[PDB]
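Report on one structure; see the data block that follows.
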Amino acid sequence: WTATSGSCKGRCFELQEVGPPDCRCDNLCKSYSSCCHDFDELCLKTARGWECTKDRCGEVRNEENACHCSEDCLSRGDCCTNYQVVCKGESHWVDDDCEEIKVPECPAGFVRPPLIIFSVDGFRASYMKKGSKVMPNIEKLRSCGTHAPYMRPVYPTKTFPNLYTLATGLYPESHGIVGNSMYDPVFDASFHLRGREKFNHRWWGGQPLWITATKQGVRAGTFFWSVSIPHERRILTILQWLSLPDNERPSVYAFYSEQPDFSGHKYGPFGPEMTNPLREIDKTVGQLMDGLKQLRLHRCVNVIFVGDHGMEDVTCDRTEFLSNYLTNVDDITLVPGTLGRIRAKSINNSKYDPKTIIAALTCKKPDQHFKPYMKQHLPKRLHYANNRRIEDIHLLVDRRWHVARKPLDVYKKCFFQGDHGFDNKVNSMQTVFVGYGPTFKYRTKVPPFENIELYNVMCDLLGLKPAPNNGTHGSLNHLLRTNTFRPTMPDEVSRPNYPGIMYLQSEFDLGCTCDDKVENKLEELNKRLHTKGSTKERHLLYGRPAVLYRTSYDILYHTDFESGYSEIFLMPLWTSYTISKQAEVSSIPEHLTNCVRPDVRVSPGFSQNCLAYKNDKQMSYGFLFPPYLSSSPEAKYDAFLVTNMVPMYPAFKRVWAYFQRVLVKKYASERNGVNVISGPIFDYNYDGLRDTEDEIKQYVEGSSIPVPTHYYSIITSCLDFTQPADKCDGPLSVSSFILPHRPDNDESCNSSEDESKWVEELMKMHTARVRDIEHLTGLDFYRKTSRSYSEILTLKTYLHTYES
Ligand SMILES: *[C@@H]1O[C@H](CO)[C@@H](O[C@@H]2O[C@H](CO)[C@@H](O[C@H]3O[C@H](CO[C@H]4O[C@H](CO)[C@@H](O)[C@H](O[C@H]5O[C@H](CO)[C@@H](O)[C@H](O)[C@@H]5O[C@H]5O[C@H](CO)[C@@H](O)[C@H](O)[C@@H]5O)[C@@H]4O)[C@@H](O)[C@H](O[C@H]4O[C@H](CO)[C@@H](O)[C@H](O)[C@@H]4O[C@H]4O[C@H](CO)[C@@H](O)[C@H](O)[C@@H]4O)[C@@H]3O)[C@H](O)[C@H]2NC(C)=O)[C@H](O)[C@H]1NC(C)=O
Ligand SMILES: CS(=O)(=O)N1Cc2cnc(N[C@H]3Cc4cc(Cl)cc(C#N)c4C3)nc2C1
Ligand SMILES: [Ca+2]
Ligand SMILES: [Ca+2]
Ligand SMILES: [K+]
Ligand code: NA
Ligand SMILES: [Zn+2]
């Protein structure tokens, strides 16, 4: 209940919201049906529209008018945004030459440059080029400020998940807004775009920027606007707030536009009806910038122009129906559209079986337009699993398609031509970033980056300490003229052991065999040098990775590779090796097919054993340094050490052997050498973070050898490919992957074919950032380079996306 009989007199767009039953006058009161009875009359004036005309110049103030053109309007802070152009002979901001903003040029009383976020819904990255002729204000921000060719959203590429990620720096799995529709089984409560449940604070985790500001003594404008408040009124409200007294005035603001998303759903991303929404957004940017110029704030404020996600062509005919796959379609609940989420319709139904649902949805139709996953098996780059609001069964829907439960869902609820929500690496889902102002760089292009990184920068722009988040603070320092964040590398927690030869062959009872009895002080000296690390500078190009947790591990040197060997997990944490462009691929010799060799540097008690693999009928083994890329027949024996072995399902060995035998050489050929760091990952609780030993759910039968959930590789070369990877003077280039260690190839519908037709497609889907592997391993890479630490942080956030 609300006492609407109160009044908004002197309260219009008040910044602190009052508590029920008191009536409200803030920018969200309409959304709560709680505005005072006189809110429209006092706070949403429309009379005479939004623009000064020559006849209004120097008018007697009429308080009924939407905006003013009276001599007192700049003093009151309520001029129409074109007042000085129409009435005082000024230019529009967009008609002024770009002039570098080297320092903030702020009115007396401004303690810091304000930040204004201009957020646009559904603004696809390619609109910046394709719509340039109709967006002059936006094109001036873009060309004169700092811009990226695109900004990568989070998955799912829906509105609330992405806006709340912009606000928090968190993945959706961490902030809790995992879709635009959600069921929380602990709350037994449903979140929808329509209705009141979504206003309950229990949905919204993390700490959004307006809370971070307020807690640190920086005042914020409210970021949410009720839909019926016209954009012109939103702009005039921001400009009026910027005219408040110093002690009352916010330092951070947000504008929001529902366009171009609203029209893009109706007309498609490039429908001819899309030009007018782009022109209208541009005009709104112009009102803001002319308004700031009037207030002498246009060389004071930092402006961010940012979108939440893009927009794809999607029509009602491109819908897959689960009723064409499942016997049991009435026993499931589907969250449908550009992603699927499946759970039981009733938790009382004991016949419900996720395994039979997955199997019925797997590679059943030749051009099937979705792929089912258990959420832990989703590509790790999506970071879409560690939340009870994310159903165990997920459908990744192909771009341009929908999934629905039954056909009647699509026509008993069409005409739409656009949608979004797909995999956040899809080109059509990419969105925009421009930063303009004193704290941003001038006429600067930056590479694409992820929207999780922006919260830290907005905190930098406001002098705030960010709440703990999933950005990598410093990775976006190259956007900024000033207020850079200069972190120190994390401290190494565990120092390695450097074991020498300590064990005789006969002390090992591992059940291993190798045909390696083949008896020269020239080479015997060389053998010793290689075991002491004489080739380590070729194979360890960027320093030893640092271990950022407490453990026991050994550095093991070899002719062709170096490893950090865990005495706790009985296998390497990392294996590092360099493959030149000139490297030769060889076979595993016939006599060595089943060769495994004890490592006389490592105790039998801290070694794997071959008998466990013989007894475990499901599990086989592979090697981290590939025997195919040995430098010589003699060096190849090192590759068969028990300390280089890792557990691998036979199905996974098809993937891994193709990577090692074909793809590493291909990348060395293409990139002018590569350095490879490979290793295991254990994430049985799918939280994106290194498991401790007591979290491991599977061992090699009858042993303490833990089974990885994933295998990674980090593949580094010189960005200037005219220099070989091992003699690179400048910036680096990286690609990485986190491959799921699965006992079948059910994810790859063409896996019956030769690996040349499916394995690289699998690896592209599971592309990763170095930072993703850092979280999953507790390792810190690139500790010893010639490069600035912020440049290395940017490299660690890079994702190789494999889009055209
Ligand atoms: C992205 O960046 C984020 C932010 O840095 C980071 O997430 C942080 O990860 C930490 C490890 O998973 C975790 O640390 C402690 O969490 C709780 C305290 O949690 C509450 O308080 C904080 C601080 O204000 C809140 O932010 C937090 O919000 C979460 O829960 C809300 C209510 O559910 C929810 O609204 C909100 O969205 C958020 O949920 C998310 O995180 C939770 C986990 O907290 C997930 O479950 C959700 O699915 C969702 O993902 C809370 O209100 C501490 O209690 C923990 O300590 C445990 O566990 C330790 C084990 O290592 C142990 O040593 C401790 O003794 C203690 O154990 C006890 O409890 C166990 C579990 O119940 C029990 O089994 C055991 O026997 C014993 O009794 C953690 O130290 C942070 O909460 C988390 N923050 C946020 C914001 O998510 C992400 O990891 C990265 N991502 C990547 C990939 O890098
Ligand atoms: C889903 S929707 O259509 O129902 N909807 C209505 C509505 C109203 N105002 C806004 N304002 C945005 C402006 C902004 C900027 C940044 Cl950086 C982070 C966040 C967050 N968080 C927001 C909220 N957004 C929406 C999204
Ligand atoms: Ca949106
Ligand atoms: Ca984990
Ligand atoms: K076996
Ligand atoms: Na298959
Ligand atoms: Zn939309």
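Chain A is numbered as in Swiss-Prot; the shown residues are, in order, 51-463, 468-573, 576-591, 617-885.
Method of determination (from the header): X-ray crystallography, 1.4 Å.
Placed from the backbone N, Cα and C atoms, the Cβ positions cover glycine too.
Summarising the annotation, Swiss-Prot assigns domain 'SMB 1' to 54-97 and lists sequence analysis as the type of evidence. Same-chain residues lying 6 or more positions outside the domain 'SMB 1' (54-97) and placing a CB less than 8 Å from one of its CB atoms are 112, 114-116, 249, 269-272, 274-280, 283-284, 287, 290-291, 300.
Under the heading of mutagenesis, Swiss-Prot lists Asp171 to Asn and annotates it as follows: Abolishes lysophospholipase D activity. When secondary structure is read from DSSP and collapsed to three states, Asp171 (mutagenesis position) falls in the strand class. For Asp171 (mutagenesis position), the count of additional Cβ atoms within 10 Å of its Cβ stands at 21 [all protein chains shown].
In the three-state DSSP scheme, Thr209 (mutagenesis position) falls into the helix class. While the structure shown retains the original residue, Swiss-Prot records the mutagenesis experiment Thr209 to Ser with this note: 15% of wild-type lysophospholipase D activity.
Quoted from Swiss-Prot for the published mutagenesis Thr209 to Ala: Abolishes lysophospholipase D activity.
Here Swiss-Prot flags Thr209 as active site, nucleophile. Taking Cβ-Cβ distances under 8 Å and a sequence gap of 6 or more within the same chain, the neighbours of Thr209 (mutagenesis position) are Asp171, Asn230, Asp311, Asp358, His359.
Here the residue is the original one, but Swiss-Prot notes a mutagenesis experiment at this spot, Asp311 to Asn: Abolishes lysophospholipase D activity. Cβ neighbour count for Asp311 (mutagenesis position): 23 (other Cβ atoms within 10 Å of its Cβ, all protein chains included).
Around the Cβ of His474 (Zn(2+) 2 binding site), 30 further Cβ atoms fall within 10 Å across all displayed protein chains. As annotated by Swiss-Prot, Zn(2+) 2 binding site applies to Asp311, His315, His474, with the evidence given as experimental evidence.
Under the three-state DSSP scheme, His315 (mutagenesis position) falls in the helix class. In the shown protein chains, 18 other C-beta atoms lie within 10 A of the C-beta of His315 (mutagenesis position). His315 to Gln appears in Swiss-Prot as a mutagenesis experiment; the accompanying note says: 20% of wild-type lysophospholipase D activity.
Within the same chain, residues at least six positions away from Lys430 (mutagenesis position) with a Cβ under 8 Å of its Cβ are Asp764, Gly769, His791, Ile819, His847, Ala849, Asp853, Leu857. For the mutagenesis experiment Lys430 to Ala, the note given by Swiss-Prot reads: Impaired secretion. No effect on lysophospholipase activity.
Look at Swiss-Prot and you will find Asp764, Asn766, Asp768, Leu770, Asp772 tagged as Ca(2+) binding site, backed by experimental evidence. Contacts of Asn766 (Ca(2+) binding site) defined by a Cβ separation under 8 A and a same-chain sequence distance of 6+ are given as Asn436, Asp772, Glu776, in order along the sequence. Secondary structure at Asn766 (Ca(2+) binding site), as computed by DSSP, is coil.
Secondary structure at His474 (Zn(2+) 2 binding site), as computed by DSSP, is coil. Flanking an unmodelled run of 2 residues are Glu573 and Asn576, whose Cα atoms lie 9 Å from one another. In sequence order, the binding-site residues near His315 (mutagenesis position) (Cα within 10 Å of its Cα) are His474, drawn from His474, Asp768, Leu770. Under 6 Å, Cβ to nearest atom of ligand 4: this is the test, and of the mutagenesis positions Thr209, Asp311, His315, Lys430 it is passed by none. The two recorded residues, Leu770 (Ca(2+) binding site) and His474 (Zn(2+) 2 binding site), show a Cα separation of 29 Å. The model of this deposited entry stops at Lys463 and resumes at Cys468, leaving 4 residues out; those two Cα positions are 7 Å apart.
Other Cβ atoms within 10 Å of the Cβ of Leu770 (Ca(2+) binding site) number 14 in total over all chains. Highlighted here would be the binding-site residues (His474, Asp764, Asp768, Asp772) whose C-beta falls below 6 Å from ligand 2, but none qualifies. Taking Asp311, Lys430, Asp764, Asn766, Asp768, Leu770 as the candidate recorded positions, the subset whose CB lies under 6 angstroms from any atom of ligand 7 consists of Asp311.
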